[PDB]
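Below: one structure, written as structure tokens.
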Amino acid sequence: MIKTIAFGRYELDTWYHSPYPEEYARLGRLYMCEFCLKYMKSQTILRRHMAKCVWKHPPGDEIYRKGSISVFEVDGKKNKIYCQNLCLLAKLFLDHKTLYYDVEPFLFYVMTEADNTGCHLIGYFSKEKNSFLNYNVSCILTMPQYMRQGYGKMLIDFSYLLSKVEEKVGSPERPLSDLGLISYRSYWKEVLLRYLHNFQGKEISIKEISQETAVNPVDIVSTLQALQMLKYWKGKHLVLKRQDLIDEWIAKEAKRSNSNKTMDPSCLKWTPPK
Amino acid sequence: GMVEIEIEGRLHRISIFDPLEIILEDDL
Ligand SMILES: CC(C)(COP(=O)(O)OP(=O)(O)OC[C@H]1O[C@@H](n2cnc3c(N)ncnc32)[C@H](O)[C@@H]1OP(=O)(O)O)[C@@H](O)C(=O)NCCC(=O)NCCSC(=O)CCC(=O)O
Ligand SMILES: [Zn+2]
């Protein structure tokens, strides 16, 4: 049963089980191509594939590029095999992933970091082509070797960027995992504090905030309460601008910008697919 | 379009369209 994966120059311990064919699933280790995601039985098999394999980046269209950081939109109907490999590889780190076979109704947004050998996988998120619940992310993953460095937040930011350009409001697919919930809360706090640092009006509706940020009104309200910024004095509902939080957030925004762990809207070249 | 959950041990219900007043510190 699978315990580790060789992935480019990294050797990654798996978290959960994923339904790879029992031929492969019998082995402890699994070698895979870091550019096409085909999986293979042995180091020596991989070396032959790498010598043959043409792909140096995901399939699909590069809709974002800022230097070495890209995002590729992959249609699950036009690249079924790639998206299935991507879903099997994801279930290795998701406690529960809804779907791995029927990838045709999904888009996958694949984030990569380029060095001189090609565009390397950072993480991705899947999105339903047509969601009845207006979910803007179905699943999201930062590859382990890149976790806890700000990439997850960049992926979340991107999913909302797409929502704005679509003129829609979005939300991630319930249920959210522990790691998913912590990261969305962090993001939502940052978006809310930023908005309030910039608004000057005496008042604002939740809908107004939702319209600008593409964040769903319930997640807005939910975050307000998480921050203890929703009060009820003299018979009315108020939003409290906490000076501490905005101050603390500014120092954090300085550190994020000091690195480059931020998505930049002027580098998106996208029109919605359908 | 309304939402609920308590604040300081009191259950409250709010609208997402009504403008909410923003305030700073101010004696409350
Ligand atoms: C959720 C992500 C994508 C997070 O990616 P990153 O670690 O790069 O996040 P980041 O941008 O560096 O930081 C995001 C915020 O979360 C904090 N943070 C990140 N990882 C943490 C961890 N293990 N423990 C405690 N805090 C953590 C960071 O300090 C930061 O908070 P501060 O800024 O406040 O410091 C990842 O953990 C992941 O891929 N997990 C496995 C897959 C998963 O759980 N996906 C989400 C399930 S939700 C879903 O809808 C899919 C499930 C399904 O329906 O199929
Ligand atoms: Zn390959």
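For chain A, we keep the numbers from Swiss-Prot: what you see runs 336-609, in order.
Backbone N, Cα and C atoms are what each Cβ position is placed from, and that goes for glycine too.
As annotated by Swiss-Prot, active site, proton donor/acceptor applies to A:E508, with the evidence given as a curator's inference. Under the heading Zn(2+) binding site, Swiss-Prot lists A:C368, A:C371, A:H384, A:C388, citing experimental evidence as support. What Swiss-Prot records for A:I475, A:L476, A:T477, A:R483, A:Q484, A:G485, A:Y486, A:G487, A:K488, A:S512, A:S521 is acetyl-CoA binding site. Swiss-Prot documents A:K338 to R as a published mutagenesis change and attaches the note Decreases ubiquitination. A mutagenesis experiment is reported in Swiss-Prot for this position, A:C371 to A, and the note states: No interaction with MCM2 and ORC1. For A:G485 to A, Swiss-Prot lists a mutagenesis experiment annotated as follows: Abolishes histone acetyltransferase activity. Quoted from Swiss-Prot, the note attached to the mutagenesis of A:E508 to A states: Abolished histone acetyltransferase activity.
Features recorded in Swiss-Prot, as mapped to the structure shown.
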residue : record                  : DSSP class
A:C368  : Zn(2+) binding site     : coil
A:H384  : Zn(2+) binding site     : helix
A:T477  : acetyl-CoA binding site : strand
A:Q484  : acetyl-CoA binding site : coil
A:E508  : mutagenesis position    : coil
A:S521  : acetyl-CoA binding site : helix
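Listed in sequence order, the residues A:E369, A:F370, A:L372, A:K373, A:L381, A:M385, A:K387, A:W390 complete the 8 Å Cβ shell around the Zn(2+) site centroid, once A:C368, A:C371, A:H384, A:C388 themselves are left out.
For A:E508 (mutagenesis position), the count of additional Cβ atoms within 10 Å of its Cβ stands at 18 [all protein chains shown]. With a CB cut-off of under 6 A applied against ligand 2, the recorded positions A:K338, A:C368, A:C371, A:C388, A:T477, A:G485 are reduced to A:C368, A:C371, A:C388. Taking the Cβ of A:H384 (Zn(2+) binding site) as reference, residues of its chain lying under 8 Å away and at least six apart in sequence are, in sequence order, A:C368, A:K373, A:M375. Among the listed recorded positions, namely A:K338, A:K488, the Cβ with the most fellow Cβ atoms inside 10 Å is that of A:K488. Per-site Cβ counts within 10 Å over the binding-site residues A:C368, A:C388, A:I475 peak at A:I475. For A:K338 (mutagenesis position), the nearest neighbour among the listed binding-site residues (A:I475, A:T477, A:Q484, A:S521), judged by C-alpha distance, is A:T477.
Taking a Cβ distance under 6 Å to any atom of ligand 1 as the criterion, the recorded positions A:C368, A:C388, A:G485, A:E508 reduce to A:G485, A:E508. Across the structure, A:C388 (Zn(2+) binding site) and A:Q484 (acetyl-CoA binding site) are spaced 30 Å apart at their Cα atoms. Note: the CA-CA distance between A:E508 (mutagenesis position) and A:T477 (acetyl-CoA binding site) rounds to 17 Å.
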